[PDB]
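**Student:** Pasting in a structure now, in structure tokens, and then I'll have a few things to ask.
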Amino acid sequence: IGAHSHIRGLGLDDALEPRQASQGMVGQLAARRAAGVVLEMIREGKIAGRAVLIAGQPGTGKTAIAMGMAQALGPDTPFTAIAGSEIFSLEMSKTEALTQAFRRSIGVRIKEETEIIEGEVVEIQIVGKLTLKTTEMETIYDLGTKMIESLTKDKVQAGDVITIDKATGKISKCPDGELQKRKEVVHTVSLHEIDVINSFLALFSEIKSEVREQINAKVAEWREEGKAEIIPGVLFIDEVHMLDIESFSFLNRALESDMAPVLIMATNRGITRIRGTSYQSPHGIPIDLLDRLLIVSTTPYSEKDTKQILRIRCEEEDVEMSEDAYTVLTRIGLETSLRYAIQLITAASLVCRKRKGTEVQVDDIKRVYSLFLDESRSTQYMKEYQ
Amino acid sequence: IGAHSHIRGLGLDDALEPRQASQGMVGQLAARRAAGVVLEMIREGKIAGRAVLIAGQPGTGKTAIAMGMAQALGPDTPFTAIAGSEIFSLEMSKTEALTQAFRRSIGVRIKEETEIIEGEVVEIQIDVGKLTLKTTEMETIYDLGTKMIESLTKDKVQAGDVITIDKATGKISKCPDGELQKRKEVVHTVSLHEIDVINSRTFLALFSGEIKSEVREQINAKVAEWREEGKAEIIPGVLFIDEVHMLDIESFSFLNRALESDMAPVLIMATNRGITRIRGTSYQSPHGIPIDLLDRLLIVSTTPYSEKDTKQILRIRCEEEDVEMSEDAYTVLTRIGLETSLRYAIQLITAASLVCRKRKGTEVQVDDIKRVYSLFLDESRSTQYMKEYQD
Amino acid sequence: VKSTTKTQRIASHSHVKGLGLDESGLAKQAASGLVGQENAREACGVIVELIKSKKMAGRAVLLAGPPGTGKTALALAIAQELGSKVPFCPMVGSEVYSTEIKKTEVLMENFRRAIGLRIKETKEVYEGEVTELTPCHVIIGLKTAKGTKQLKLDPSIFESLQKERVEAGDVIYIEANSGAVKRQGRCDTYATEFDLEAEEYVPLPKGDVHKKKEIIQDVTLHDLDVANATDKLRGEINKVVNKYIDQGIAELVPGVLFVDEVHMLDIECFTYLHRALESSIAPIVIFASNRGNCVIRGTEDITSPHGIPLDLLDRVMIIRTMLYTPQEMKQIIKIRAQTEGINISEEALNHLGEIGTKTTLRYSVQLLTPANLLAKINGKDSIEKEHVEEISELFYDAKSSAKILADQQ
Amino acid sequence: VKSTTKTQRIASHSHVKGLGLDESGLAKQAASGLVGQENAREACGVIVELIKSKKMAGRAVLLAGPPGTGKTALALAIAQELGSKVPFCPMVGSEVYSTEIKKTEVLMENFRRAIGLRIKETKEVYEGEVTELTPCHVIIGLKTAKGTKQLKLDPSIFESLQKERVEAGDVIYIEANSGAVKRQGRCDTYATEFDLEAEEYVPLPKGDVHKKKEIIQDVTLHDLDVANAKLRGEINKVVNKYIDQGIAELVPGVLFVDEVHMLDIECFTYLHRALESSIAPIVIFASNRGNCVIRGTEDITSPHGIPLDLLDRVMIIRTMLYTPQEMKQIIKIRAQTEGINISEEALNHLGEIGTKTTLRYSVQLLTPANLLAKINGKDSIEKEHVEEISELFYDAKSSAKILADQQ
Ligand SMILES: Nc1ncnc2c1ncn2[C@@H]1O[C@H](COP(=O)(O)OP(=O)(O)O)[C@@H](O)[C@H]1O
Ligand SMILES: Nc1ncnc2c1ncn2[C@@H]1O[C@H](COP(=O)(O)OP(=O)(O)O)[C@@H](O)[C@H]1O
Ligand SMILES: Nc1ncnc2c1ncn2[C@@H]1O[C@H](COP(=O)(O)OP(=O)(O)O)[C@@H](O)[C@H]1O
Ligand SMILES: Nc1ncnc2c1ncn2[C@@H]1O[C@H](COP(=O)(O)OP(=O)(O)O)[C@@H](O)[C@H]1O
């Protein structure tokens, strides 16, 4: 949840020309160009029986590029980011873990009629009424206190697209048409979502196969009828080197299916022994899968792009930073991981609020740097003890 | 199809004092009072392990008495009327047929949760929007729709238009004057069989069956859950088995099993046979019933019909058929109902009505009655003459 | 394990407590809820003796008599005389060949309900005479030879005490390991002419209130079968019962299996019953019939007394049942009224007696409820002749009903 | 239901009553039974604020520091700071993979013991100021705003009161429907400089003695599970029903996992998935190694054994070492908590002992030293007693050196 929710596309303009800062992506022009090539290959449908593996040192946006590609494929294309170690789990075998990971990426866009209570707000009427105008007619559509509060939460009074007995949305003041836009919302429900639906402390105190078969049959029926629309998404497996030979064989088998989503893997080792067997191979992947792999390498980050990334992140976390603070954070992110730099921000915000300030200073940044250790420092300091 | 559609209770009241006409039921005062005794027995709950058997010649009201008893017990008490030969089907065995009959006689008044957002419509607000609704508590303009506002506009606006869950709109009075978004315990007597049919997977099923046992097990567990919760109050209904002598000895033992349960509905049986062969055995028993069941039987005898009573009953039926006929036509029908069965008289009624329309009349005369009497015969005449051809 | 018995079937014969015959052997006119039936009564006491002598080797009892002459009641009295808790499982032969189940299985459960198990277990119970009943954690004073004990109980146990109708000065036992209060009776200190020793005025407990009492649990084999629930488990339940007996706490007590309407039993069923009673553990099977020499069911040609095949009849101790005259009819109906609680005039009983002669003693007994209920509506506490006459005019009987229908035919 | 808590494990940190940091954010030298470790203390305060802000979205805390630096003490302090009755379940990873049971089940129960339930129920209790304590049917006078009430108790209730050390002028509540006396404290009428309002000198009860008090029972899910003895799931459904009714407010606790470097990668994945949920408690790790090899991989080496996936979502809090002064202060605090009188020179020798081996060793040396002093008829412990105890019992490092030295 959360993480890098600021990229809505690769940002490579057209004809595979990344326009630097755009929809999040603010670097990795080579990797962006390769990702765009891969995306339009997927669109034209000649990526069948292939996969993409993104190599690069930690903190170079390997997951960001995959998220951007998933967004660029479609506004509602499923994205599933798992880790290699995520499969050796106590409840499920690697078979079940990888099956769930795959079905998490196979999205079904199924239409669903709904009476969105919408209308171009001409007057913001306060529980009470609210004047709304559409091509159908104009009338004072009634809303609750919280519905009008959310209307004021969105830009007033552009819009608003108030779904039936639900929240609103800012458009302009101009959503028009019918006051009852009986629009069949195309809900993108992944196969795994339907499976879990058919099957609140459950995690504190796996689905047989019949539920799976019923889900498959029903989804296929809906898609054939024209109600649903099976749209394969993107499956991202970070730490691919952690996977063993047995899971690699299952991945190879699953890539053979027609419903298989685009498979993206990320690795940062090179020439590592395959977890199974005792044979060294690049990125610890059996050559049978490496042969048909489109490899993309993410270059390390430079100071200006790091500072831009931090600017975006603070914009996301509602934190104002001093320019000296931004430079110190940039130098930290160069000396340490970007992730640690991002972690620093939230702690600095509370440190600033402790002294009842409005904008974080360099002093808060240094105080939080002294407070929470990062990966490299903690180890160095521990081994020296031993 | 539409018989006994006017027997709304036993209509005696007054400390078991049957009135001649009451609510539709006219005549057979003797058996009416006996039915009243049984009715109080059901309320007091001293009928467990007992059954009622109505003996009498055909067409004397034995089925009507059963319909009145269910209505008298409650406006929504389930009623199941089946025939003894109805259990001999090739699809289902005697067990399945009788099991289904008992199920549909077991009613459950599931107090379904309905969030009734009603309220006198102050202004018909178009439409997906809202609608100005006002009650005694407050005026809370509420959410609405187009197909729904189309119904509201198609209805009497504004006449209250009580809205339940945005399905119904009662245009009675300006009466939705309680809480705007209130709650209702909607009475719903879903028969145990009705729950079974919902679970069962399967519009031509009747042409191109048998409920699975596991399906029975699940809803039985469900019914216990709601019953313990307090939503479902199991209401013991009335099961009426016409032509009881048709049932064989093996089925009779099954009835004994089903009548020894807390969910067992009051069993009412009817037969017009004296000492006959017990089906499935080589003995002779009264009413064709095994002695074990006959011992604990509340047996009520329906007296045959009198002249004036038949005429009164006909008067009631024609009002349901929207048929106006002359008094002489009335008497001839009464005479028909006396020499032949009362059912045959009713059959003549509708046929004679089309006779009247054939000559473009409004009131059926005696001429029409004879015209249909000669056209369609009664079972006695058809059998009588038709055996005459044989010899 | 919840007891599985048709309380309704035996409910009509709750007034009977035993055979009510004297030590000499003769039977008195009225005793232990039995009126008349002297010849039959004195006979039944005999079979109870052969049962107690273990000379009922491969034999059974056939009770022949008209309908409504106490065939079931006499069978019930036989069970009572052999023991108050001795199991009694009545059954009508017409319910063996039902649409479902199997004749073997149907005869199965009937036999099981006829076998009891006297499981005596030493459990430390709270046997003491109630001195005070303060319900606050319900510290009830229980005075015994050791003295009064203010034992801390639970409200759930206190409700059980109220369910047993326990008042001050009652010697009762309260199972400490089960938290159940059982009303043994009152204390002998208040014993009067009717209250006697070791009864509902049981004497003062001798010993500590928490005394380990070898309590007997009366449970039949079928009760365990139903509690442990497909089929084939039946064998294991039999295994456990055998183990319990071997340990030395469950004394097997054969009961009485009453088979009414034996004339309508298949020949194959007869053979099974014969084989069952061959075993020593088998309970006494008591038949009941009202026909004469009706042809055997499964042969259609061979006619034998009461339908029973000649093989079985050769080993049967037939007990005859007499009819009841007006006097006995009136007496018996009056006893039934007292057991349920109706005040009825003698004239009303006399009319009820003549009703019994025409149809049955069953029909007269069933008429009591509606008649008393009718009198209640009219605000009258006692039933008069008018009520009985009116009820007879409302509800009919099988014989008269059939005659009316045939007469119209 | 009997509370299922490893009293012995947390007994060594009973002096810890909280994090002991001021409102500004910086931590004082000594407060709430916590000495030194200022940096880690402020970090823990920040983590507490994050938890109370519900900004711990799928994150955990890793406490890195050498043995005997109060990692467990800091975790207990965090648990105390989130609430006095907030559950705290310490556990060392070396006992996840026991010979029997199953790693999943062991981690499952450990997680359960960390999730509490605030069951507030209104029961009419006898909350009143004890004016007199006549034990005859024990008519004890309970004076309140209504007045003294000679409520007849039972000898069992009087024994319970004696177990609660209830005396005259003691404002106690005696839940009437269960007959349990629980010492709330004394009256505010005798409040002095230390005795104050609403504590062990609780003020006079306002209202009738028999008042429906909203008593809150602190109980975690695991206690219910052991009480009811699938079965585990059924207990969950009843708890959900209770919360839905409106009397069970869920309170997530703290799960402290020591010796994290020796946990299977499968266990790490299970912990990650458990902490993914919103109802999950805060998972706080602790380690002493450096970049030790992951357990079930044998070739990937990651900081503190944690796999990179989890460790990317972790807030590392470093714990420092104690100088002689802090060691002596902590030893004296523990002795005071144990009721041990010790000389300052003995405390100094104990501090230098702890510096060589560990704080655990110095703390453990107290009890045998006090017993030895008692045997010799002395009420206090002198330097000679500590010398003799050190010469009697050894420490792992020194004994291992002795064994290897001979080799
Ligand atoms: N092109 C990009 N534009 C903006 N932010 C980025 C970009 N690439 C990475 N980031 C952000 O930088 C941080 C570190 O990069 P991350 O994707 O976690 O690295 P990696 O996947 O290589 O380990 C994350 O917060 C991520 O969202
Ligand atoms: N008390 C009554 N009041 C009015 N109509 C009656 C009454 N009793 C009987 N009927 C008429 O007689 C018919 C009763 O059906 P009936 O023949 O008794 O059923 P069954 O098949 O059991 O004999 C109905 O059509 C009804 O209109
Ligand atoms: N000897 C008796 N003494 C008292 N009451 C009796 C006696 N025999 C029969 N009865 C009563 O008469 C009844 C009807 O008899 P019934 O059950 O028909 O016997 P059977 O088994 O012979 O048919 C019972 O309800 C019972 O209470
Ligand atoms: N910061 C502190 N403040 C007060 N006492 C402490 C502190 N740190 C440790 N102690 C005491 O020293 C002890 C030993 O610590 P230990 O259990 O080794 O911590 P860990 O092993 O988790 O690092 C505890 O018994 C505790 O009472």
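All chain C residue numbers match Swiss-Prot; in order, they span 6-141, 156-248, 272-451.
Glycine is treated like the rest: Cβ placed from N, Cα and C.
Residues or ranges marked as ATP binding site by Swiss-Prot on the basis of similarity to another entry: C:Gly70, C:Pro71, C:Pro72, C:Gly73, C:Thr74, C:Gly75, C:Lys76, C:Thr77. According to Swiss-Prot, the experimentally introduced change C:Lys76 to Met is described as follows: No effect on interaction with NOPCHAP1. Here the residue is the original one, while Swiss-Prot reports the published mutagenesis C:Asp302 to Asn with the comment Abolishes ATPase activity; inhibition of MYC- and CTNNB1-mediated transformation. One entry in Swiss-Prot concerns the mutagenesis experiment C:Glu303 to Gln. Its note says: Reduces ATPase activity. Decreases interaction with NOPCHAP1. No effect on formation of RUVBL1-RUVBL2 heteromeric complex.
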**Student:** Of C:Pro71, C:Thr77, C:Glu303, the recorded positions listed, which put a C-beta under 6 Å from ligand 3? Please answer none if none do.
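**Tutor:** Near the molecule: C:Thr77.
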**Student:** Quick one: of C:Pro72, C:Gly73, C:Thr77, which of the binding-site residues has the smallest count of other CB atoms within 10 A?
**Tutor:** C:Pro72
**Student:** Are there recorded positions in C:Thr74, C:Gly75, C:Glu303 whose CB lies under 8 Å from a CB of chain B, and which ones?
**Tutor:** C:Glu303
**Student:** What is the interatomic distance between the Cα atoms of C:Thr74 (ATP binding site) and C:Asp302 (mutagenesis position), given in whole Å?
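**Tutor:** A Cα-Cα distance of 13 Å.
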**Student:** Distance between C:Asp302 (mutagenesis position) and C:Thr77 (ATP binding site) at the Cα atoms, whole Å?
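**Tutor:** With the alpha carbons as reference points, the distance is 8 Å.
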**Student:** Could you state the CA-to-CA distance between C:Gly75 (ATP binding site) and C:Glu303 (mutagenesis position) to the nearest Å?
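**Tutor:** It is 14 Å, counting Cα to Cα.
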**Student:** Sorry to bug you, but what's the C-alpha spacing from C:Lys76 (mutagenesis position) to C:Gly70 (ATP binding site), rounded to the closest Å?
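**Tutor:** Roughly 7 Å, rounded to the nearest whole number.
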**Student:** With every protein chain in view, how many other Cβ atoms are within 10 Å of the Cβ of C:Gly75 (ATP binding site)?
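**Tutor:** That number is 24.
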**Student:** State the Cα to Cα distance, in Å, between C:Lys76 (mutagenesis position) and C:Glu303 (mutagenesis position), rounded to an integer.
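**Tutor:** Just about 11 Å between their Cα atoms.
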**Student:** Quick one: give me the count of other CB atoms within 10 A of the CB of C:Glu303 (mutagenesis position).
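**Tutor:** For C:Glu303 (mutagenesis position), the count of other Cβ atoms within 10 Å is 21.
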**Student:** Using the Cβ centroid of C:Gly70, C:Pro71, C:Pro72, C:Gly73, C:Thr74, C:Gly75, C:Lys76, C:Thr77 as the reference point for the ATP site, which residues of the same chain not in that list have Cβ within 8 Å?
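**Tutor:** The surrounding set, listed in chain order, is C:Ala330, C:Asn332, C:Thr363, C:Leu403.
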**Student:** Using Cβ atoms only, which residues of the same chain lie under 8 Å from C:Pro71 (ATP binding site) while being at least 6 residues apart in sequence?
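**Tutor:** The answer is C:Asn332, C:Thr363, C:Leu365.
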**Student:** For C:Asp302 (mutagenesis position), what is the tally of other C-beta atoms lying within 10 angstroms of its C-beta?
**Tutor:** 23
**Student:** Test of understanding: give the count of other CB atoms lying within 10 angstroms of the CB of C:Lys76 (mutagenesis position).
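**Tutor:** Around the Cβ of C:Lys76 (mutagenesis position), 24 other Cβ atoms lie within 10 Å.
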**Student:** For C:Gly73 (ATP binding site) and C:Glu303 (mutagenesis position), determine the Cα separation and express it in whole Å.
**Tutor:** 13
**Student:** Taking the Cβ of C:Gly70 (ATP binding site) as the centre, how many other Cβ atoms fall within a 10 Å radius?
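**Tutor:** The answer is 20 other Cβ atoms.
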**Student:** Work out how many Å separate C:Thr77 (ATP binding site) and C:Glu303 (mutagenesis position) at their Cα atoms, rounded off.
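**Tutor:** Roughly 11 Å, rounded to the nearest whole number.
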**Student:** Tell me, by DSSP, whether C:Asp302 (mutagenesis position) is helix, strand or coil?
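**Tutor:** Going by the DSSP assignment, C:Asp302 (mutagenesis position) falls within a strand, counted as strand.
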**Student:** Would you kindly give the Cα-Cα distance separating C:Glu303 (mutagenesis position) and C:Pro72 (ATP binding site), rounded to the nearest Å?
**Tutor:** 10
**Student:** Under DSSP, is C:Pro71 (ATP binding site) helix, strand or coil?
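**Tutor:** The three-state answer is coil.
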